[PDB]
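A.B. asks: This structure is in structure tokens; I'll ask about it shortly.
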Amino acid sequence: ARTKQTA
Amino acid sequence: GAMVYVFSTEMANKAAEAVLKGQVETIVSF
Amino acid sequence: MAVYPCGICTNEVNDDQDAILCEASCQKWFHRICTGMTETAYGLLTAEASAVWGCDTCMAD
Ligand SMILES: [Zn+2]
Ligand SMILES: [Zn+2]
């Protein structure tokens, strides 16, 4: 899922 | 992969707790 | 003025905040805290390349 933690 | 598995917050929270306990399986339906 | 107003609180969703995109439907960003999502659920969803999240409103639809 797309988060702010996504690389 | 092409599949997309859709989580609610409730489901994600529950899944997360189970993952920590080593319960990683969920049964696909539709 | 916010570029990505939180789907719940309406405050800007910054890059240095835990936040998730409602990819299920509405495509708003939501602060993790606003959604009631745990840190662990947030890390899990991040790591799940095939998973997407939907906000409560979108999932109810
Ligand atoms: Zn918010
Ligand atoms: Zn939504």
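Going from the start of the chain as shown, residues are counted 1 onward.
Method on record in the header is X-ray crystallography, 1.7 Å.
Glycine is no exception: its Cβ is also placed from the backbone N, Cα and C atoms.
Pulled these from Swiss-Prot:
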- C:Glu12 to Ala (Swiss-Prot position 349): Reduces interaction with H3K4me2 (MUTAGEN)
- C:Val13 to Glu (Swiss-Prot position 350): Almost complete loss of interaction with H3K4me2 (MUTAGEN)
- C:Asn14 to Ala (Swiss-Prot position 351): Reduces interaction with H3K4me2 (MUTAGEN)
- C:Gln17 to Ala (Swiss-Prot position 354): Reduces interaction with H3K4me2 (MUTAGEN)
- C:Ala19 to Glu (Swiss-Prot position 356): Almost complete loss of interaction with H3K4me2 (MUTAGEN)
- C:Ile20 to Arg (Swiss-Prot position 357): Loss of interaction with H3K4me2 (MUTAGEN)
- C:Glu23 to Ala (Swiss-Prot position 360): Loss of interaction with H3K4me2 (MUTAGEN)
- C:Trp29 to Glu (Swiss-Prot position 366): Loss of interaction with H3K4me2 (MUTAGEN)
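Are these features on the surface or tucked inside, and what touches them?
C.D. replies: Sequence-distant neighbours of C:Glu12 (mutagenesis position) (same chain, 6+ residues apart, CB-CB distance under 8 A): C:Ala2, C:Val3, C:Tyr4, C:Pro5, C:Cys6.
For the recorded site, C:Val13 (mutagenesis position), the DSSP three-state label reads coil.
Non-local contacts of C:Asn14 (mutagenesis position) by the CB criterion (under 8 A, 6+ apart in sequence, same chain) are absent.
C:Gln17 (mutagenesis position) has a Cβ environment of 15 other Cβ atoms inside 10 Å.
In sequence order, C:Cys6, C:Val13, C:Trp29, C:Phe30, C:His31, C:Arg32 are the residues of the chain that are 6 or more apart from C:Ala19 (mutagenesis position) and have a CB within less than 8 Å of its CB.
If you take the C-beta of C:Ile20 (mutagenesis position) and look for same-chain residues 6 or more apart in sequence within under 8 angstroms, you find C:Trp29, C:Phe30, C:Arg32, C:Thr35, C:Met37, C:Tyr42, C:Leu45, C:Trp53.
According to its DSSP assignment, C:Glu23 (mutagenesis position) is coil. Within 10 Å of the C-beta atom of C:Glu23 (mutagenesis position) sit 16 other C-beta atoms, taking all shown protein chains into account.
The Cβ of C:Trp29 (mutagenesis position) has 23 neighbouring Cβ atoms from other residues within 10 Å, across all protein chains displayed.
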A.B. asks: Considering only CB atoms and a limit under 8 Å, which mutagenesis positions from C:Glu12, C:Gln17, C:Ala19, C:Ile20, C:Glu23 lie near chain A?
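C.D. replies: Correct list, in sequence order: C:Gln17, C:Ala19, C:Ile20, C:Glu23.
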A.B. asks: What does the structure give for the C-alpha distance between C:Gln17 (mutagenesis position) and C:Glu23 (mutagenesis position)? Integer Å is fine.
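C.D. replies: Distance (Cα to Cα, whole Å): 18 Å.
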